[PDB]
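Below is one structure, written out as C-alpha cells; the observations come after it.
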Protein chains: 4
Amino acid sequence: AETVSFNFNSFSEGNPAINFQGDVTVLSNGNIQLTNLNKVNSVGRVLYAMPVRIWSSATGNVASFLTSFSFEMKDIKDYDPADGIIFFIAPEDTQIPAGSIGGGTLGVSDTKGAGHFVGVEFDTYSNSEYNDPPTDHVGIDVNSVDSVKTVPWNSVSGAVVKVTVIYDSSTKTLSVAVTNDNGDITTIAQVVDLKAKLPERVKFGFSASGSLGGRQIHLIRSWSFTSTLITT
Amino acid sequence: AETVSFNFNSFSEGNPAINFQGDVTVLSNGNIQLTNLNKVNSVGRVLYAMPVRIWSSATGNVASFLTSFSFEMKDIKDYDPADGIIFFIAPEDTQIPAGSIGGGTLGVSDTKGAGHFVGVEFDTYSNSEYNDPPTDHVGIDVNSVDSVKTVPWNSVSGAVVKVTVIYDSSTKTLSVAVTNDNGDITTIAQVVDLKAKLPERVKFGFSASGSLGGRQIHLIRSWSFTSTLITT
Amino acid sequence: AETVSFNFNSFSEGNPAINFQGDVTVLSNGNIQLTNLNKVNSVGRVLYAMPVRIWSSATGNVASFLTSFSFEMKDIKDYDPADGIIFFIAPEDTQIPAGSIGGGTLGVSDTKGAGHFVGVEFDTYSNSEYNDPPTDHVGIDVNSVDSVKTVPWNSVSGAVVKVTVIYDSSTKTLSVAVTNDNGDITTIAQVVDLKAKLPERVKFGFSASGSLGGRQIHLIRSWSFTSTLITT
Amino acid sequence: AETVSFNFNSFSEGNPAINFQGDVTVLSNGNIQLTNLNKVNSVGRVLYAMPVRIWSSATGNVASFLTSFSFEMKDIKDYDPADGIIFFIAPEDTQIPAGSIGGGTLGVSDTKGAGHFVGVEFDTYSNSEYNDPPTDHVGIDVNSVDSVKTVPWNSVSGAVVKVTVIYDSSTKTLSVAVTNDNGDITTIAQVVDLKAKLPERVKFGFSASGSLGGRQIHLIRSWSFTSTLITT
Ligand SMILES: OC[C@H]1O[C@@H](O[C@H]2[C@H](O)[C@@H](O)[C@@H](O)O[C@@H]2CO)[C@H](O)[C@@H](O)[C@H]1O
Ligand SMILES: OC[C@H]1O[C@@H](O[C@H]2[C@H](O)[C@@H](O)[C@@H](O)O[C@@H]2CO)[C@H](O)[C@@H](O)[C@H]1O
Ligand SMILES: OC[C@H]1O[C@@H](O[C@H]2[C@H](O)[C@@H](O)[C@@H](O)O[C@@H]2CO)[C@H](O)[C@@H](O)[C@H]1O
Ligand SMILES: OC[C@H]1O[C@@H](O[C@H]2[C@H](O)[C@@H](O)[C@H](O)O[C@@H]2CO)[C@H](O)[C@@H](O)[C@H]1O
Ligand SMILES: [Ca+2]
Ligand SMILES: [Ca+2]
Ligand SMILES: [Ca+2]
Ligand SMILES: [Ca+2]
Ligand SMILES: [Mn+2]
Ligand SMILES: [Mn+2]
Ligand SMILES: [Mn+2]
Ligand SMILES: [Mn+2]
C-alpha cells in the first residue's frame, strides 16, 4: 500500500511542507490567515507541498482518504462577512486564477465560476450568479462553484468549527461531517469519481477570498490527513 | 434539532449510562473486555443505555450521526484468535440471541446468521457457513452476518485501531474509515435505509464472541457519539 | 560476544523470567499495572529475573544495549494524576526502599530522593523537594530522583507512548527517543559511566508510585531488550 | 512543533514521495536495489523527495530525529562483495558527484573522498586511500568518507540487518544501534553539529556503489522516519 499522512497542529512560515499562494499569512499563534483585510478582492491559498498520487493508470485503483481540519471565521467592522473557505483538490500545477475577482469564486474559479478542481465549500454569501442558496451553506463542488449539491448551514462569528471528510474509493463517495460550535452536526455526501475528474497527481489545500465590501477573518487552525492507495 | 451526544474516555462498572450483557467485564484500566477467555462460546455486549430516536414517523426524517471509537484485539496462547468485534444498531429490546453459539455469530445472530440489526464487523475468522471472505475483513451487515459488502483488512495483535463512522441521512450512506496501526487507512461504504430496516427507537453498542477453540482478547477503549435529527 | 535478549508482547503471572515487587498486578489483557489505585503510597516494580552482566572487571569492557518499550498512563476520578514511571538499572539485590513513602520517590529512592540506581523517569508531578521542573518531564537519574538533566514533556491520559533507549559503551552515552501520541518525538541524552556507578551484575525493570491524593493508572504494555558485551 | 514523519514498508516506482538517482531500481517484491550488477562503477541513490528543515536561522533551534531502516547485502558470483551502503543527509540540491568513480566513494564523494554530507556508512571493503580500517565496519562520516570514527562490524551475505538512529538536538549526539542477524548489537555514537555542517533545508536518503571488480546486491527493505523541530 502507498500511504501519505501528515498532521499540523500549528503552521509556521518557512516550512517546506507547505505552499503559500496569494495573501496568506501565518499569525504568531500558529494560525494561517487566508485573506488580507486591507486588500480589494483578496485571495489566499495554502497547499500541501508534496503532490499526492490519488489514482494509478497502471492498476486503475483510486485511493481512499481520511482528513479532518478546524477553521474559524470572524466578522470585522463595517464589512459584510464574506465570502468563505473551500477545501479543494486540484492538479499539481494549480495556481490562483489569472485576474481573479476574489468574491464568490473562492479563489478557485474564473468569473463564470468554472475551474478544474473538486472541493467542499463553506459559503457565507449568496451569489445568485452562481446559483447560491439563500442561506449559509456547505456544498460539494465539481469543477465549478455552482455546487453539485448543498445543505443549509450557519456560520457563527468567532466559533471554531471541526470537519471530518471520508472518501471511499470503492463507492467513490465523499462524505462530510461538520461539527458546529453548539454541538449539532451537519452532513453532506455525494458520489464523485476522482479518477475521471482529476489527473493522477494532485495537491490538497484550502482557499478563501473577499471582495471590495465583503471581507472577514478566515483562519485555518489544524489539519491532519491520511490517504492509502492499493498498489496491487 | 434533536441531538444526542456522549464521550467515553474510559468506562466504569456502575455507570447507569451503560448496559452490560453477557460476559462483559470492566478492567481496572478503564477498558471493557467483551469476552471471557475461560468460557466456551463466550459472548459479551455493551450498549448505550438510553435509546436513540433515529427516525420520526411524524415527519419522516432520519437522523445523521458521527461516531468514532478505538479497540484492541490481542492473541492468547493455544487458542485461535477469533472471532471479532461488531459495532451494531438494534431495537431497544435487543438481547443476546437465545442459545447463542458465540463463534461466527458475533453475538448478534442465530445459527443461520440471521438477526435484527445493522452493523460494521471487524471479523478475524473465515466462517464459510456465513460466506466469509478468506481473509480478515471489515464488512457492512444488514440483518445478517453474511455481509452485504466486505473489504480486506488485517488484524494486528496488540494494535490499537481507530474507527470513524459517518451516516448521512440524505443519501442514506454509511461510510467507515479504519486507521490501522501502521498508518494506512481502510474504507468501506454502503447505502443502508435505517428507516426501513430498524424501528424509530434503537440502541447502539458493541459485541464480541468466541468459540471452544477460538478465543482472544477483545477490548473497547473509548467511544464518542453525536446524532442529530431534524425536528421540522 | 556475550548477548542477552528478550521480547515481551504481553506479560503473564507465573512467568519465571519476571520478578514482581510491591503492588504490581497482571491484567487479563496481558498488561502490567504497576500501582494499586486503592492503596495509600502504593509502589509497584517489575524486574527482569535474570541479572545482566554490564561490565567485566577482567577486561574492563562495558556493554552496549538497545531497548524499547511502551506504556500508558490514565487519569482516575478525584485523584491527582501522579507520580509517574521510571525505567531503572540497579544492583541484583535491589528491593523497594524500606518504609517507602511512594509519591515523588518513584519507588526507587528514600525520602531525600537518594538511592542506588540509574534510570529514565517520566515524571507527571512537580516535587519541589526534589527540584522537579514546573511541568511534566523526562529526566536522566543517577542515584537520585533529583535529575541530572531533564527535558519538558506532556503526559496524555490514555495515550500509548513508545520509547527507544540506546547506550553506547564507547562514549558512555545514554540517549532516549520518546514518540508521543500525536507523532512528535522528544529526545534527551547524557553521558553516564555505568561501570563507575553500578556493579558488574545488575537488573533492569520498571517502577511506579502514588501517594494519598495522587494516583493514576500506570501500565507497561511491551518490552524488548538486547545487550552485547565484548568478551575479548 | 514542526514534525515530518513517514513510513515505507515497501517502495514502488512512480511514488512522488521518493527520488531516484543513478542505477536505482524497484524490484517486484517492493525492495529497492541500489546498484546495477552489470555496470562498471555503478552508483544508485534514493532520497526522500520533500526537503526537511533541520534547523531555523530565526530561532537557532536544531531538530531531533528518530529513524530506523533495514537493508540486505548479498554476494554475487565472481565479484568482490563491495562497496557498501550509506545513509546520508545532504543539501536539497544534492546530486551524484560528477564523474563519480563509484567504488569506495559510496556515491557521495569525489575521488579524494570529499563531499558535502553527513552520514553513517556500512562499508564492506577496505580502501586504504580513504584510511579504511582492515575489516568491515560502521562509521560516522562528516563531509568525507574518511570516517571521523569507526567500529568493527561484520557483513553477512543474505542477512537482513536492522538499524536505529537517534539524533538529540541538545547534545548534538548521533547514536546508532545495528542489530545483526545473529542477535548481537553494534553501537557507535559521535557529536556532530548539523547546524554548522549543513544548511537549513536538507534531504535524507541512501546510496550504494560498486567498481569494475567489486559488485554485490545492495537492498533497502523498509524505512520509517520522524523529526521534530521546536518552533518557539
Ligand atoms: O457584499 C459582499 C459581496 O460583495 C460582492 O461584491 C460587491 C462589492 O463588495 C460591493 O462594493 C458592491 O458594490 O459591488 C459588488 C457586487 O455587489 C461579491 O460579489 C460577493 O461575492 C460578496 O463578497
Ligand atoms: O498531590 C499529588 C502529590 O502528592 C504528594 O503527597 C501529598 C499527598 O498525596 C496529598 O494528599 C497532600 O496531602 O500531602 C502530600 C504533600 O503535601 C506527593 O508528595 C507527590 O509526590 C504527589 O504524589
Ligand atoms: O576489488 C573490489 C574493489 O575494487 C576496486 O577497483 C579495482 C577494480 O575492481 C579492478 O578491476 C582492478 O582494476 O583495479 C581497481 C583498483 O584495485 C575499488 O577501488 C574498491 O573500492 C573496491 O570496489
Ligand atoms: O477455530 C476458531 C473457529 O472455531 C469454529 O468452531 C470450531 C470449534 O472452535 C472447534 O473447537 C471445533 O472442533 O470445530 C469447530 C468448527 O468445525 C467457529 O465456528 C468459528 O466461528 C471460530 O471460532
Ligand atoms: Ca457564495
Ligand atoms: Ca467470521
Ligand atoms: Ca516528581
Ligand atoms: Ca571502503
Ligand atoms: Mn456557495
Ligand atoms: Mn465476516
Ligand atoms: Mn522528576
Ligand atoms: Mn569506511
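Chain A is numbered as in Swiss-Prot, which gives 24-255 for the residues shown.
Per the header: X-ray crystallography, 2.7 Å.
Quick reminder: no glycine exception, Cβ is built from N, Cα and C everywhere.
For the naturally occurring variant A:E115 to V, Swiss-Prot gives the following note: In minor form. In three-state terms derived from DSSP, A:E115 (variant position) belongs to neither a helical nor a strand segment and is classed as coil.
Taking all protein chains in view, 27 other C-beta atoms sit within 10 angstroms of the C-beta of A:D146 (Mn(2+) binding site). The Mn(2+) binding site annotation in Swiss-Prot covers A:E144, A:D146, A:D155, A:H160.
The Ca(2+) binding site feature in Swiss-Prot is assigned to A:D146, A:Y148, A:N150, A:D155. In the three-state DSSP scheme, A:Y148 (Ca(2+) binding site) is classed as coil.
In Swiss-Prot, the entry for natural variant A:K172 to A states: In minor form. The structure shown retains the original residue. For A:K172 (variant position), other Cβ atoms within 10 Å of its Cβ number 14.
DSSP gives A:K185 (variant position) a strand state. Less than 8 angstroms from the CB of A:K185 (variant position) sit A:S91, A:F92, A:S93, A:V201, A:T202, each of them six or more residues away in the same chain. Under the heading of natural variants, Swiss-Prot lists A:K185 to I and annotates it as follows: In minor form.
Applying an 8 A CB threshold to same-chain residues 6+ apart, the list for A:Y148 (Ca(2+) binding site) reads A:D103, A:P104, A:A105, A:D106, A:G107, A:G127, A:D155, A:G237. Ranking the recorded positions A:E115, A:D155 by the number of CB atoms within 10 A of their own CB puts A:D155 at the top. Highlighted in sequence order, A:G107, A:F145, A:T147, A:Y148, A:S149, A:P156, A:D159, A:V161, A:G162, A:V168, A:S170, A:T173 have their Cβ within 8 Å of the centre of the Cβ atoms of A:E144, A:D146, A:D155, A:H160, the residues recorded for Mn(2+), and are not part of that set. Geometry remark: A:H160 (Mn(2+) binding site) versus A:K172 (variant position), CA distance 10 Å.
Other C-beta atoms found within 10 angstroms of the C-beta of A:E144 (Mn(2+) binding site) number 23, with every protein chain shown included.
Checking the recorded positions A:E144, A:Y148, A:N150, A:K172, A:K185 against ligand 1, the ones whose Cβ sits under 6 Å from it are A:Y148, A:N150. Cβ environment of A:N150 (Ca(2+) binding site): A:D106, A:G126, A:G127, A:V168 lie under 8 Å away, each six or more residues apart in the same chain. With a CB cut-off of under 6 A applied against ligand 9, the recorded positions A:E115, A:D146, A:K172, A:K185 are reduced to A:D146. In sequence order, A:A105, A:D106, A:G107, A:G127, A:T147, A:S149, A:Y153, A:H160 are the residues of the same chain, not among A:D146, A:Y148, A:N150, A:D155, whose CB sits within 8 A of the CB centroid for the Ca(2+) site.
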